[PDB]
Amino acid sequence: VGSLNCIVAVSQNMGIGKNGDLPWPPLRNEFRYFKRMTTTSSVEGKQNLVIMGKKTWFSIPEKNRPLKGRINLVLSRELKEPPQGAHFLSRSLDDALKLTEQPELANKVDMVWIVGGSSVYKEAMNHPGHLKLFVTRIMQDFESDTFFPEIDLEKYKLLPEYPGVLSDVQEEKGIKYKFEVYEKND
Ligand SMILES: NC(=O)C1=CN([C@@H]2O[C@H](COP(=O)(O)OP(=O)(O)OC[C@H]3O[C@@H](n4cnc5c(N)ncnc54)[C@H](OP(=O)(O)O)[C@@H]3O)[C@@H](O)[C@H]2O)C=CC1
Ligand SMILES: Cc1sc2nc(N)[nH]c(=O)c2c1Sc1ccc(C(=O)N[C@@H](CCC(=O)O)C(=O)O)cc1
């Protein structure tokens, strides 16, 4: 299995969700960036694995589930089996990441992308080891009811370049945003 990564888009007030959807209106190219990053595998004959909480799964329009071209894993302790359309169910992050080591997935999975929500991001981010954060900074405040956890910049270095990530300010629907990549290893 290759690298471990989180990806998120977050407002200035650290918002990531409101009433089961995003705080901001649809940003088509920002969603396209999510799809390109999470789907693109560095490695022949492998796909990437996306790990998400149960509310995040059901927050994705059903027409777009499972996230195509990626192995979809949902985190839930209440569910008894993967939701309709999902591929795997795990009861904890550690369990998910261990599954990736099992014979079924061991040689199938390239990158692992944690795609939220808040609890899974916080655990991933505080877990020892080599981890990148792909963070889209939505450059306005938006009313939110779900927030991104604190990034500790003592450990997460903002990278001054990354191949394939545009460095200039984007704008869609009158909303400016910019892409960032953080890396720790502890
Ligand atoms: N802007 C962005 O990048 C992102 C936005 N969002 C937004 O965030 C909201 C959804 O996020 P959030 O409310 O945090 O919810 P989650 O997606 O984290 O779902 C929470 C549920 O997932 C299960 N769960 C979470 N973590 C684990 C774990 N480690 N192990 C086992 N089960 C776990 C639970 O289900 P159970 O009770 O069944 O055990 C828990 O009730 C929506 O508004 C969505 O649009 C989501 C991701 C990214
Ligand atoms: C769960 C996360 S992590 C994340 N990270 C960044 N940068 N931006 C986001 O908006 C999200 C979200 S919320 C989200 C909701 C729906 C979708 C979605 O429908 N994606 C489809 C469609 C992408 C497209 O519209 O092209 C896919 O990836 O195949 C993706 C992310």
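In order, the residues displayed for chain A correspond to 2-187 in Swiss-Prot numbering, which applies throughout.
Per the header of the entry, the method used was X-ray crystallography, 1.5 Å.
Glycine too: its Cβ is placed from the backbone N, Cα and C atoms.
Taken from Swiss-Prot, the feature NADP(+) binding site applies to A10, 16-22, 55-57, 77-79, 117-124. For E124 (NADP(+) binding site), applying a Cβ distance below 8 Å and a minimum sequence separation of six or more within one chain yields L94.
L23 (mutagenesis position): 21 other CB atoms within 10 A of its CB, across all protein chains. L23 (mutagenesis position) carries neither a helix nor a strand DSSP state and counts as coil. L23 to R appears in Swiss-Prot as a mutagenesis experiment; the accompanying note says: Strongly decreased affinity for methotrexate. Decreases catalytic rate constant 200-fold. Decreases affinity for NADP and dihydrofolate over 10-fold.
Swiss-Prot gives this note for the published mutagenesis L23 to F, W or Y: Decreases affinity for NADP and dihydrofolate over 10-fold.
Annotation for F32 (mutagenesis position): no spatial neighbours, criterion Cβ-Cβ under 8 Å with sequence separation of six or more. Under DSSP, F32 (mutagenesis position) is assigned to a helix (H, G or I) in the three-state scheme. One mutagenesis experiment catalogued in Swiss-Prot, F32 to R, is accompanied by this note: Reduces catalytic rate 5-fold. Reduces affinity for dihydrofolate 9-fold; when associated with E-36.
Under mutagenesis, Swiss-Prot gives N65 to F with this note: Increases affinity for dihydrofolate about 3-fold. No effect on affinity for NADPH. Just so you know, the Cβ of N65 (mutagenesis position) picks up 11 other Cβ atoms within 10 Å once every protein chain is counted.
Under its mutagenesis entries, Swiss-Prot includes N65 to S with the note: Increases affinity for dihydrofolate about 15-fold. No effect on affinity for NADPH. DSSP assigns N65 (mutagenesis position) to a helix in the three-state reduction.
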Could you say which of the binding-site residues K56, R78 has its Cβ with the most other Cβ atoms inside 10 Å? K56
Chain-internal residues near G18 (NADP(+) binding site), provided their CB is under 8 angstroms and they sit 6+ positions away: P24, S60, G118, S145, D146, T147
Ligand 2 is in the model; which of the recorded positions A10, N65, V121 have a C-beta less than 6 angstroms from one of its atoms? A10, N65
